[PDB]
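Visitor: Sharing a structure, written as structure tokens. Questions coming.
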Amino acid sequence: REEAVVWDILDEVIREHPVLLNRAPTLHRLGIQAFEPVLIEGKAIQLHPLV
Amino acid sequence: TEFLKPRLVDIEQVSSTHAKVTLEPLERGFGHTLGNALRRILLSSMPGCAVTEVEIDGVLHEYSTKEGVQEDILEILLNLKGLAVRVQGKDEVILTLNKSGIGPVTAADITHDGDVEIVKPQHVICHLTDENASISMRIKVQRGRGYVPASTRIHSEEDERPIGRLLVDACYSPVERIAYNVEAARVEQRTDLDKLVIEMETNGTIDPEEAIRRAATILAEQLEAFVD
Amino acid sequence: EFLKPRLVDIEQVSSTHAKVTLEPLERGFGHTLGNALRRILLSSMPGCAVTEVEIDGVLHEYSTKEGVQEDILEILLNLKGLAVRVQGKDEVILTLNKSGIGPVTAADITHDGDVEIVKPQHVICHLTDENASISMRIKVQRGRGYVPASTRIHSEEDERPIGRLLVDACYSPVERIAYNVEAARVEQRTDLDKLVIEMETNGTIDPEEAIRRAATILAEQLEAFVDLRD
Amino acid sequence: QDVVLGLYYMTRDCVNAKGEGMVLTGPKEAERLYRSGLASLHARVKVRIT
Amino acid sequence: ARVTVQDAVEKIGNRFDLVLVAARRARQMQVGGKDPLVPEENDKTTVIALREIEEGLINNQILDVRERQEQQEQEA
Amino acid sequence: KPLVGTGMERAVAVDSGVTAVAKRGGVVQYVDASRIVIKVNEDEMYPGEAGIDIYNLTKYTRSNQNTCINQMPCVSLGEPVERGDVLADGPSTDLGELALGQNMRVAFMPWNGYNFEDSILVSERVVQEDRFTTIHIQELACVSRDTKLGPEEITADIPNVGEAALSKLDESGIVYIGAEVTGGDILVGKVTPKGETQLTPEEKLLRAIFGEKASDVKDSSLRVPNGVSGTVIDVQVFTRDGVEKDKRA
Amino acid sequence: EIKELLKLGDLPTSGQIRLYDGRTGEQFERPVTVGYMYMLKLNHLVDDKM
Ligand SMILES: Nc1nc2c(ncn2[C@@H]2O[C@H](COP(=O)(O)OP(=O)(O)O)[C@@H](OP(=O)(O)OP(=O)(O)O)[C@H]2O)c(=O)[nH]1
């Protein structure tokens, strides 16, 4: 059903847990990096431009 | 129909002159409408008091040097530009500096008058050397709104006044710096809402909270004609 | 030491197009009010729009009626634009019933007291058969901003009737807004400016009421903002 | 790429603009001057910096 | 300290057994045999263990010495 | 339509078979969103029984990629048309011309790094008007085979499902045409024979206590894929020869 | 020929016009190229890729 309570629990679990982002041609060790996730609307992943 | 009014407006004043203000949650898009309205009115149209003109008894042009003052006339002009004066009743007053001897001529050395208050008695103005150390000047303080550069007065100064009358940029608005950041903030289910971070540094005379408050007051008062 | 802007002549060039002027504006607030008003006008002006449509012989948007040329989907798209002014109630159910060959325009809608059809000439559909007859019920609500079909499902409330056809609600009558700050040299004064707000709408909100409503909303937000309870 | 363009534009100098030869008491005042439209974002100037 | 672990590496120069020490501490916290030595900021036990390592309050020596201390206490 | 074309777009549109083109030009007698009926000119009329030409159009059928392929009539009652005129516009076609996409007002400038790289920023105004909204017609298939444990059935009786989910099925167990569904919803009710549960002891205890008679039938109904929501536009039923068709069939 | 046709429309012959920043209301320096381009929505839809 996914009511507000589920979103609060998800927010609390996600807080300090980091996730790994990878791009199919991992040329060097920086092809895999870990980031702290921020929940957002939409179906697209937003990554910081500089990296 | 029915709008959303913001709650939880916390203000952490690090360094009494520096105040950060957080404001949420606001309907979509109003972050920038209020940030900009506030900034523009606050910065450009704010009643204040400031030094406008200066007279040195000794020199005819602002690029010459006076004997025994290490700082050039430019430096003393800039030191006077920053000087924060708050007058209660009178609109324009003429302050005099007469100092002698070795050491730093500071704002404290101004003649202590009734209606004029110097918020920083220890603000450095000039450094005077030894054994000659003669400094005399007349600084004019006037009240006005906003920022007026010297170049427009010198342009429109058809009333020619005698030599030595060195114009300085009049910084009336007591707000030295202001900016607003808009950031994503969601009210438990609506994500299309925003947070306003207002960082403001003023120059002592007015406390930041009062600056914000009177700015918004005057804007609303202008708006007064239409609000039903 | 300030002045204040008073609403002076408010000319209407066309039924949709109107220019509203504010004469005694102090230097520097021309742009501030121009922009603030523009923003509020475009974003928050409450308007009316069709929310849902029920046609009898049609289960879903994709089928087709005998004797009409537009598809059901095109009839929905045409109804989305229907500009209507409702005074008292929030939810009106208009009934359109026409037969025979001819273009069924909005004027054929059964005229209720409280509803004003701004442009009765607006076309809806084209019949092509002597005996072809369409009947429908259009449910029109009041609302502000933009709500799509898919979000409104939250309030489903037993949508059981398969005949109900949801339409995206563009609940906003203001189409376009521009402002011009021009020096309004009054014979006794130094630095005053005039605001000329040119606004184009679908012909639902009258200009004066629009400007007033915007000023109201901005004033309320500034009310909350001036007081600071740390 | 975009960043570098922005910074290049911001820092680049121009022969003549608004506020040629003004003396500003600090960077915050510089920013106040630019945001008020009393000076172009790039124009040669004498500034006090610590 | 969920930005840069530089101070923990300045405390422990290996930069690898750091993660093992932090894991031992944070698992000692998860299975509630112990309690946090730092006021929590709604953080999880990972960054809590990092914060405990970086301030010099906890390292390998304090874990082993205090562990055998509590063990010998629990012997009775 | 393209504002800036090359002239070839009419050749491309006509030459494809998606447009409907007049074979003997004449006058359009009857126009409907399903057929265009045209009376041929006396000139081109074959001597023995020429009569009129009727063009049946194709309405939303599923394309190989699941996109919509529907033709809309262009001309109106009483329009005179010539041999080789464009009667009905195919998908992505306007008045005979190729209209692959749509033309928008673009401004070349950096807007706070939201178009940093080749990414594109877009205004709510385009979505408001629904000008880039696509229709996709997906196909789903529920097949009832006969296992050696017993033939499966399509009945609506689905063990331990809430009747809220059943509400949208007829007595035959097939969604009503035009019902709006969402991911997870049941489209075709189907049950499969399965026995020898071999429940674990504790389950035996629970069955004893509460009286939970275990139903020997597994659930199989064809539910909608995750995150898809639309209207059931059409249904087809194929029964093998021999079996007794059901009410809906 | 484009210049001519643009003149027939009563539009700036250089094809750039000054734009005002919709958030703040300030004008942009250096007018920017605006105009209509024909764009396409490709079959690579995020709805499927996620
Ligand atoms: N990249 C970047 N980081 C910023 C910026 N401003 C603040 N930070 C860092 O982000 C963290 C802020 O987190 P908090 O203020 O504690 O609030 P939180 O609950 O969301 O984590 C701080 O690091 P921290 O995890 O708290 O480190 P530490 O001080 O605990 O060791 C801070 O140093 C910034 O402008 N850019």
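Residue numbering in chain B adheres to Swiss-Prot, whereby the residues present occupy positions 6-233 in order.
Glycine too: its Cβ is placed from the backbone N, Cα and C atoms.
I grabbed these lines from Swiss-Prot:
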MUTAGEN   B:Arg45 to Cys  In rpoA112; temperature-sensitive, blocks RNA polymerase assembly
MUTAGEN   B:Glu165 to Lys  5-fold decrease in CRP-class II promoter-dependent transcription
MUTAGEN   B:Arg191 to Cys  In rpoA101; temperature-sensitive
Visitor: What's the CA to CA span in angstrom from B:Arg45 (mutagenesis position) over to B:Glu165 (mutagenesis position)?
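Guide: Roughly 34 Å, rounded to the nearest whole number.
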Visitor: Hey, what's the Cβ neighbour count for B:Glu165 (mutagenesis position) at 10 Å?
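Guide: That number is 6.
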Visitor: I need the least crowded one of these mutagenesis positions (B:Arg45, B:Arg191), counting other C-beta atoms within 10 angstroms of each C-beta.
Guide: B:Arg191
Visitor: I'm trying to understand the geometry here, so how far is the Cα atom of B:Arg191 (mutagenesis position) from the Cα atom of B:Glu165 (mutagenesis position), in Å to the nearest whole number?
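Guide: Given the Cα positions, B:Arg191 (mutagenesis position) is 61 Å from B:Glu165 (mutagenesis position).
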Visitor: Name the secondary structure element type, per DSSP in three states, that contains B:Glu165 (mutagenesis position).
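Guide: DSSP call for B:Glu165 (mutagenesis position): coil, neither helix nor strand.
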